[PDB]
Amino acid sequence: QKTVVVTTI
Amino acid sequence: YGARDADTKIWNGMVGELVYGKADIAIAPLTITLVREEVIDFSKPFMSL
Amino acid sequence: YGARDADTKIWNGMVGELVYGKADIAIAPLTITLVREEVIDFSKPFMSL
């Protein structure tokens, strides 16, 4: 399965 | 973090990065507000303030 | 308020009325927990205790 793309700041 | 640009109606920031595409999750200090809740899907609060 | 039982597996309270048939909304001091969240459908908190 794909890699989940977290978006922090 | 995120806001609707009232002229262009276009989001920006971490809310706009997953409404409009290239993000799957936003584990970050994203305050639970009403104008964000209408477009994204918050968990229950992990931190109160 | 509501909890399972290790004998008959029956919710007893306001969570018992929502799960089975006897209610539609339970505006009340229900505390957002994990064991309730699996069977009923809470909202963003109105009261932070």
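For chain B, we keep the numbers from Swiss-Prot: what you see runs 471-519, in order.
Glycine residues also receive a Cβ, built from the backbone N, Cα and C atoms like all the rest.
Mapped onto three states, the DSSP output places B:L504 (mutagenesis position) in helix. Recorded in Swiss-Prot as a mutagenesis result, B:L504 to Y carries the remark: Promotes dimerization. Strongly reduced desensitization.
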Let me know how many other Cβ atoms fall within 10 Å of the Cβ of B:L504 (mutagenesis position).
7
